[PDB]
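S.K.: Can you read through this structure? Questions will come right after.
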Amino acid sequence: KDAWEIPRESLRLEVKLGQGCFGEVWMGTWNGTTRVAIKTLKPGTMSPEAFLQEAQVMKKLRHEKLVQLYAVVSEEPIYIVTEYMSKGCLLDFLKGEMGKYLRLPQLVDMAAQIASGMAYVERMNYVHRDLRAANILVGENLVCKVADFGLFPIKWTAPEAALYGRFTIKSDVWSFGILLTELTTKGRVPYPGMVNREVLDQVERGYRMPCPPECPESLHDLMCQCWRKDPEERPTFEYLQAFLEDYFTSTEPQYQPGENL
Ligand SMILES: CC(C)(C)c1cc(NC(=O)Nc2ccccc2)n(-c2cccc(N)c2)n1
Ligand SMILES: CC(C)(C)c1cc(NC(=O)Nc2ccccc2)n(-c2cccc(N)c2)n1
């Protein structure tokens, strides 16, 4: 019964963006004037409280690289209202029409922003648990924001988290290393050709994805640093953030555009 509550008629659900078993997300209009994302609860498929656990967690987390909760409707039909991201999934953005044109300079910049959102998460002592391109939202002028659609994603999960449930900001960092992979193969599923079991067995015995085609060793190496066996050997988001922002001067300042990267 908060100050996030809004009269219902002040929402116009226009285009359907996704459907799950728990509800739907629509694009729409709030207060006649402003573009929004509207999460839905399909009644009966979970409690009112356990659906509004999302809004409570987003209420304590504000930053320009995290998707912002705007408003809620706290009685059936229930709604969670966020800012609108005109480009959708980073994943879909990488794979579709805008893929051909992305270059390492754009992809590293997208990466820096995720890093920046995740550095906020680091500082608030929170853990994402599902960092991967599917959970990053893209906006105009390539803005990227950390989000969560709510969905096991083993190809992206640090092994101590997949096996023992030791989920931390450092198992998040490993996922980041995986995300760096989707940014640089424009969206391709990591560990191509391998099923989950093949992955677990192999990363466990030290296998790590090679340098993607046309991507500098110095970024592949940043990947490898994220994928160190021991969780505490992995770098922070603050470090990852500063390494990515600075990349084209400090690390690869002799970078020349190629055919894909
Ligand atoms: C949680 C459910 C309702 C199942 C869902 C919602 C969406 N998609 C979105 O919410 N997209 C979106 C949300 C806000 C701004 C722009 C796009 N998807 C969806 C559809 C297609 C691809 C992806 N990655 C995600 N799935
Ligand atoms: C990255 C942080 C800011 C920590 C976050 C953001 C969200 N929620 C969303 O991304 N919600 C959302 C995403 C796309 C479209 C509509 C709503 N969550 C979140 C919190 C609790 C439950 C769920 N499912 C999702 N967490």
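The numbers used for chain A are those of Swiss-Prot, and the residues that appear cover 257-407, 424-533, in sequence.
Recorded method for this deposit: X-ray crystallography, 2.5 Å.
Here the Cβ of each residue, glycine as well, is placed from N, Cα and C on the backbone.
Checked Swiss-Prot, it gives:
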ACT_SITE  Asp386  active site, proton acceptor
BINDING   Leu273, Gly274, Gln275, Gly276, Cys277, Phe278, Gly279, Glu280, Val281, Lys295  ATP binding site
MUTAGEN   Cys498 to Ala  Significant reduction in S-nitrosylation
MUTAGEN   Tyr527 to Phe  Constitutively active
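Let's see these features in context: how buried, what's close, how far.
M.R.: Here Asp386 (active site, proton acceptor) comes close to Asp404, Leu407, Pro425, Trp428, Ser447: these same-chain residues lie at least six apart in sequence, with C-beta atoms under 8 angstroms from its C-beta.
Cβ-based neighbour count (10 Å, all protein chains) for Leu273 (ATP binding site) stands at 17.
Counted within 10 Å of its Cβ, the other Cβ atoms near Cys498 (mutagenesis position) come to 24, all protein chains included.
Residue environment of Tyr527 (mutagenesis position) contains 16 other Cβ atoms, counted within 10 Å of its Cβ in all protein chains.
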S.K.: If the ATP site is taken as the center of the Cβ atoms of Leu273, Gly274, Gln275, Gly276, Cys277, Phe278, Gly279, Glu280, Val281, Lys295, which further residues of that chain fall within 8 Å of it by their Cβ?
M.R.: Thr296, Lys298
S.K.: To see if you understand the setup: which same-chain residues, six or more apart in sequence, place their Cβ under 8 Å from that of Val281 (ATP binding site)?
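M.R.: Within the chain, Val281 (ATP binding site) has Cβ neighbours under 8 Å at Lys272, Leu273, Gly274, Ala293, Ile294, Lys295, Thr296.
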S.K.: If one looks at the chain holding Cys277 (ATP binding site), which residues at least 6 apart in sequence have a CB under 8 angstroms from its CB?
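M.R.: In sequence order, the residues whose Cβ lies under 8 Å from that of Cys277 (ATP binding site) (at least 6 apart) are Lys298, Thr301.
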S.K.: Based on a Cβ-to-ligand 1 distance below 6 Å, what subset of the recorded positions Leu273, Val281, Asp386, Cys498 would you report?
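M.R.: Near the molecule: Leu273, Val281.
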S.K.: Show which residues of the chain containing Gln275 (ATP binding site), separated from it by at least 6 in sequence, have their CB under 8 Å from its CB.
M.R.: none
